[PDB]
Amino acid sequence: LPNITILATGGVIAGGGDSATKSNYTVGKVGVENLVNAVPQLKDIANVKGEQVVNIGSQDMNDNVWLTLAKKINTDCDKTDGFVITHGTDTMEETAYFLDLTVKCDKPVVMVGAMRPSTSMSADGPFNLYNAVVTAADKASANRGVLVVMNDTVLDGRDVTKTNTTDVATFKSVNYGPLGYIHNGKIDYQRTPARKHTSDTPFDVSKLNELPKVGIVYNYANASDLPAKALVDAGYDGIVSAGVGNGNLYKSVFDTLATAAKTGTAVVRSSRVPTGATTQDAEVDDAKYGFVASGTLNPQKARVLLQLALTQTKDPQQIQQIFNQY
Amino acid sequence: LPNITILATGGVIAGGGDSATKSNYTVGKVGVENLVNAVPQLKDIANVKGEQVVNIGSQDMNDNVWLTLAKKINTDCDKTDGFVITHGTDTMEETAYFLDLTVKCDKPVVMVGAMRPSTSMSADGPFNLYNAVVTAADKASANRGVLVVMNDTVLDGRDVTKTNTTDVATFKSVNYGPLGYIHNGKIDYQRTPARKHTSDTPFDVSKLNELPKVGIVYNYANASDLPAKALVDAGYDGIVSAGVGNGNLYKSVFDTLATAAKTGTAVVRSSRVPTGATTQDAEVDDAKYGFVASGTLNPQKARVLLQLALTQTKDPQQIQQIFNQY
Amino acid sequence: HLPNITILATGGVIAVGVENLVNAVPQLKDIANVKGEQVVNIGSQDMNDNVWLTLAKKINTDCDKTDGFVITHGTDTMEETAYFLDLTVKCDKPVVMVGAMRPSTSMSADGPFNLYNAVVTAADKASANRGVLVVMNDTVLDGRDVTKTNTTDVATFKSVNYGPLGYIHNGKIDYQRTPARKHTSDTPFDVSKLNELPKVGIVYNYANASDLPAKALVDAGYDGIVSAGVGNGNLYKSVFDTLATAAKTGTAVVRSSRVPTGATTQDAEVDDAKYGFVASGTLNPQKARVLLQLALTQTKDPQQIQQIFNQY
Amino acid sequence: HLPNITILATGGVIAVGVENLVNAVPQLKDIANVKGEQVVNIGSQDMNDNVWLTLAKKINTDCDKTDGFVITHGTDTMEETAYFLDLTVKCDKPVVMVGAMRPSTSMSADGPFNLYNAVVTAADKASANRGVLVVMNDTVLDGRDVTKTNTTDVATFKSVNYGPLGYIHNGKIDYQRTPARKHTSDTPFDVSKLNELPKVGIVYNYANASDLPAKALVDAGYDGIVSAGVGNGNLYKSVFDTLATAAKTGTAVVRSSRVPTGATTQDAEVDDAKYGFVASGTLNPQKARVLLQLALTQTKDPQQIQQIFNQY
Ligand SMILES: NC(=O)C[C@H](N)C(=O)O
Ligand SMILES: NC(=O)C[C@H](N)C(=O)O
Ligand SMILES: NC(=O)C[C@H](N)C(=O)O
Ligand SMILES: NC(=O)C[C@H](N)C(=O)O
């Protein structure tokens, strides 16, 4: 049986409710040892070691936990066969992409959460955890990047996103599809991400104790420039715009971000729109403004990459090249 | 033949490109008269009158144009059979909901855009415009609220949203589905929005020359409180949170918005997540904080409703009731 | 305070007797006074006209005795049964179908909560006059549009053309849609006195398709044949040939599509009026069968069957 | 500077001779040196084995003469043809299929830009070694997973299980996926010397389904029968009966599903090894037919056909 390390960070998967039918849930309550012990069936498919990293709702996920996770995986890569990270659902997709860029182990790293607490009727956590371990244990999962396993589906950490606020089936790779489906404890992989991940990225956070400051501003009708201005005022390294349509900006936001990019703030145009690329060669001449188009990376994903791009370079052409290959 | 009034506001539907294959487009270039004349086939199905309201990219849409549109439709409701509004795609879904709440005519009001300029190969604007008129002309379209007609589909202004950055098929009613499909210039309606719209809402903007100030803050891992703080500092009437998952907030954003709601700022929890309701009775006790859950309204839609709710009342219980019925 | 809900069990992975099933979900007791009757205990892959006729008559007979019905059922043909009941039930109280994608013994089994939410839906006053319903994965779906979209996913049931009626959260439903097509007491289909249904078969279309299935139905003197066509209800030539001649000896022929969403329309490439065919609109081939079988209890005239496929 | 692209025309709404078609989209001249050959001029609803065999042989014979192929085709069975070519083409240069949902004369017709993007895809060096492709609505889709999801929508073609390979914007493609299942020169299927294919028919399953289509194929001595099952490939009893006896006189039986997404799996409710059936995995019934017809040129053994349905 393979050696699988479970790194817990919290989430509803480690929470509870006051009855089997209540909809109000706690987060990060149950310790990794108890969490692992609640699914004895894991012992059929791996030798599990549990470690508590933090115990929080993933809505409070942050740079400190990200750095911690990457360093821990990178250090311990040698001495296990794969990793599962238990995490809240809310920002699962951000952490998975951050690890997909900073983990240098080629061994399977699989993220998993639950939409219902283990106390609820038909709770999804036990089987999710089982399937996540199945995936971490499978030789075929190596070299595919950081994965998220939810609803019997293996999803790449780049494209995966939370598409519905409550559905157990919420996690989908909405532009390029999943890698594999899980049936009877086995996976038929038919796809792997072509974008460079893990050991083929330049991003090395091993010696870093902070990341560049990158915030996100939303666009909509009559959008205030005040949020963009506050980020600039605070010397943020980067700003990601959640634009309208194909990465467009409301005039007053556009004006502030244009000014910030001429003084050296990195500006990435992403989109509030849930599928499809923010392209070049549409309404915004990115070269002219010193902006970067995010491609299929949604705003929170664009943030991840831009923060890491900023550990390498402050140059808009070099950042756009990063956004074309990772 | 029915009398149909076309109110133009701009968009790519009224723009162009330098060749049939270029991807870079102008917005709001073509005047309503020329725009109507480019589709002579409209004269088979209606007597069209065109009026230019503004000529802009809908990424620059704003409160002034909204007020203008509602007042114009309300004034002229008597003296036409229906309306089509040509508009950019980027914020089409915001304007359609704003009109869905403030138009008091029960006659069909139909919004339409194009994803490609009329100069491009297989441009979508001509047929979109034709189908929008078909819909405005159809007796069955009355009493269904403000509609958007794109890709042979009739969509309610509440649920409709732009789901893809470039696809002609981008507009979808992602929670409840469309009202009707268009084939051979005819519509089979099988659904109508149960939420109160048009003449069954209390919202009357006829004498207003501004709307309440409502901004949108995004949530993500390590989110700065600076945007929320700038809105509060500027005395915004309302703030909508584009939360993570089921409307959750990053701790520092939560802290700022909690404070703003205790001093009387209206705070609506919506979600960055593209489908499903922001519910009550999940992780956030809205009553305790004086917050309002947005239901299926996405952040930009929540903004529309909250601005209008703020013309009636500043009370969180009364605003939540509005968010339960409109 | 609690409504009386009748559970009518037909089998499925959700099930093993109806008593065992109810007694394994004791939380139903918080929302309803549950009464269980075993109608049959089969996999829905073996569902048939007799079970349909039985369900419809029982529901209509016992309508006065209860506040609502939940029908436990296999997933495989739940969308067929739901539509039949949608067209034949005259009781105006909720009738909700439910199944399970996972075995009751499996980790994270869906059945118990699915059942709970089905009873919630049948208990809700707001559920009445919306036709027959299917309740799966926290969603309430109308019996006409609802279909099984995936072979294994717990989220498989979707109303692929017109969307769901409502979502369930915390034992409460926010309904924002109701089906406009006529149902339940507004249809003319009355199966009270019927002990058989008309014979309607389904033939598939594909590259190089054989005419042998279609001829074998026609030789068997089938009252109706539904074509699962390609694209917008088109047919492979040797199949069009058989059905065109069969529509003319009097066999009703409905064109549907193997394509999983969208309408088989009139006025595309098949001149239906010329051949006496009927276009199925958004009804998939199995759903078209249900409606065609019922149409044929009222009329054999193609023009009148079309009107039926335009109203129901 | 421009690549030589061969357009092989088979008909469809996209078309009317191949010369007229090419000459109506003169913008193709900016991206390719286009050469047109009329192979056939039919609606794809009447597509067949002979056209398939013809396309495969022409592509393989003329591989050296051109840099890539675009096949203009009806939409109705484009996903069948694409998969056949996916399994039989040995040329490693791009082969891209394309159609149109709207008439060429209609407002906002899709054909011209669809054709342009198909030629862009066949011209792109990055398109090579990805198998046979379908290019529709600004998207590049692999021939195995791609299917027609809607009867009328211009956005109908989707890879419903594994997603698209790449999106087209401004005449350029960002490929992020390639099919892992073996294709093109990595399959053993060689149709160079073949002038017929094995006979494989499709039967539909539904409530109360007739065994008559299945018996009529078996009586006709069909080499294979694909079942479009319910749910996870299940069969109505009287249909399971016929196929179980037929698999035992030697007819190959593949279980697929009418359910539009997801795998017909092994190890669910049908003990395939016991009955000598083969599970289709994610291949829908029409796609399973393609693979079963080709399997049967190499072997009649059910265990070996299964291995084929596990690798291709
Ligand atoms: N279901 C969940 O895990 C949601 C929770 N707020 C979290 O992300 O930690
Ligand atoms: N296609 C379009 O209309 C997009 C444009 N930026 C607009 O919204 O005005
Ligand atoms: N999950 C299930 O219910 C499938 C089963 N074959 C049925 O329809 O009964
Ligand atoms: N739009 C089309 O191509 C449909 C036509 N029946 C075909 O497949 O040829």
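Our numbering is plain: 1 for the first residue shown, then up by one each step along the chain.
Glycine residues also receive a Cβ, built from the backbone N, Cα and C atoms like all the rest.
As annotated by Swiss-Prot, substrate binding site applies to C:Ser44, C:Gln45, C:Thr75, C:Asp76, with the evidence given as experimental evidence. Reduced to three states, the DSSP call for C:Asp76 (substrate binding site) is coil. In sequence order, C:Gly43, C:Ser44, C:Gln45, C:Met47, C:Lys148 make up the list of same-chain residues 6 or more apart from C:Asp76 (substrate binding site) whose Cβ falls under 8 Å from its Cβ.
Per Swiss-Prot, mutagenesis C:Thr75 to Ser (Swiss-Prot position 111) is noted as: Reduced enzyme activity. The Cβ of C:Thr75 (mutagenesis position) has 28 neighbouring Cβ atoms from other residues within 10 Å, across all protein chains displayed.
Swiss-Prot lists C:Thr75 to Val (Swiss-Prot position 111) among its mutagenesis entries, and the accompanying note reads: Loss of enzyme activity.
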>> Applying a 10 Å Cβ distance cut-off over all chains shown, what neighbour count does C:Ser44 (substrate binding site) have?
In response: 27
> Near C:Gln45 (substrate binding site), how many other Cβ atoms are within 10 Å of its Cβ?
Replying inline: 27
> For the deposited coordinates, which leave 15 residues unmodelled after C:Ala15 and before C:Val16, what is the C-alpha to C-alpha distance in angstrom?
Replying inline: 5
> Where does C:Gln45 (substrate binding site) sit by DSSP, helix, strand or coil?
Replying inline: helix
